[PDB]
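Remarks on the structure that follows.
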Amino acid sequence: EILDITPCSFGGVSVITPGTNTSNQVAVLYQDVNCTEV
Amino acid sequence: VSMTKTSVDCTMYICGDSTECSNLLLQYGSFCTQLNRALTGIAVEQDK
Ligand SMILES: *[C@@H]1O[C@H](CO)[C@@H](O)[C@H](O)[C@H]1NC(C)=O
Ligand SMILES: *[C@@H]1O[C@H](CO)[C@@H](O)[C@H](O)[C@H]1NC(C)=O
């Protein structure tokens, strides 16, 4: 049978956060991928 | 005005899906880290 092979490890991870003196809360930017890990 | 923004991951591109290969890559220092920041600065300048 014929099986297509798509490599793993979709996209990169980018951290979006304000300054240290502002707040410690962060917002993670997943690039070119659907919500998965969360 | 703007050039196509391309962020190349040197961890995946150089060593595909391999930790042992990446272990040898860490012996090269910042070659991965520095080049990834060089292309990062390009994508930032294209936005500027
Ligand atoms: C944060 O900013 C405030 C107001 O400018 C300043 O008074 C304070 O020293 C800063 N704290 C830190 C940790 O940088
Ligand atoms: C992520 O979800 C959107 C929903 O429209 C979809 O179009 C997109 O293809 C998904 N991610 C990828 C890279 O396929």
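Residue numbering for chain A follows Swiss-Prot; the residues present correspond to positions 583-620, in that order.
Going by what the header records, the deposited coordinates were determined by electron microscopy, 3.8 Å.
Using N, Cα and C of the backbone, Cβ positions are placed for all residues, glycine too.
Listed in Swiss-Prot is the natural variant A:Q613 to H, annotated as follows: In strain: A23.1. Long-range Cβ contacts of A:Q613 (variant position) within its own chain (separation 6+, distance under 8 Å): A:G593, A:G594, A:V595, A:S596.
The mutagenesis experiment A:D614 to G is recorded by Swiss-Prot, whose note states: Increase of pseudotyped VSV particle production ex vivo. Increase of viral load in hamster upper respiratory tract. Produces more infectious particles when cultured in primary human epithelial cells; increases replication and transmissibility in hamsters and ferrets. DSSP assigns A:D614 (mutagenesis position) to coil, not to a helix or a strand.
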